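Engineer: Got a structure for you, written out below as structure tokens; questions coming shortly.
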Amino acid sequence: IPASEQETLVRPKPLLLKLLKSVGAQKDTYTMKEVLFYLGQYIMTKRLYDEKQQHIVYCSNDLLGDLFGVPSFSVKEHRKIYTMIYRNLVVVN
Ligand SMILES: COc1ncc(-c2nc3c(n2C(C)C)[C@H](c2ccc(Cl)cc2)N(c2cc(Cl)cn(C)c2=O)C3=O)c(OC)n1
Ligand SMILES: [Cl-]
């Protein structure tokens, strides 16, 4: 994964935008750096990870699960995370 990935400018689809609005200000275009941070903040604040197994996010009982299409995932699975995120946005140039 290149460092340039974080510079990608994106327009969230409605479900992603809904989630983002619960953790950050509503603007039209976000960087991937922004999207990752806000989704990360969402996971941390809502305690969707378990303190006894801190790499795994459980989202079966959360909007995030609908966003990503999985009951759980590992925060270490970066390629997978980017794919899950990408399906919820449009890239802009
Ligand atoms: C409890 O302590 C504890 N500490 C730390 C983490 C944690 N590790 C990581 C993350 N976090 C949180 C901000 C969620 C964060 C992340 C952000 C958004 C999502 Cl959708 C999923 C994970 N991420 C990254 C993934 C990618 Cl693809 C790129 N980049 C740049 C990352 O940084 C990680 O590698 C964590 O996760 C539960 N829990
Ligand atoms: Cl929810």
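All chain A residue numbers match Swiss-Prot; in order, they span 19-111.
So how was this one determined? The header says X-ray crystallography, 1.6 Å.
Just so you know, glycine gets a Cβ as well, placed from its N, Cα and C.
Pulled these from Swiss-Prot:
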type: DOMAIN; residues: 26-109; note: domain 'SWIB/MDM2'
type: MUTAGEN; residues: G58 to A; note: No effect on its ability to induce apoptosis
Engineer: Could you find out if DSSP has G58 (mutagenesis position) as helix, strand or coil?
Structural biologist: helix
Engineer: What is the Cβ neighbour count of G58 (mutagenesis position) at a 10 Å cut-off, with all protein chains included?
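Structural biologist: I count 14 other Cβ atoms within 10 Å of it.
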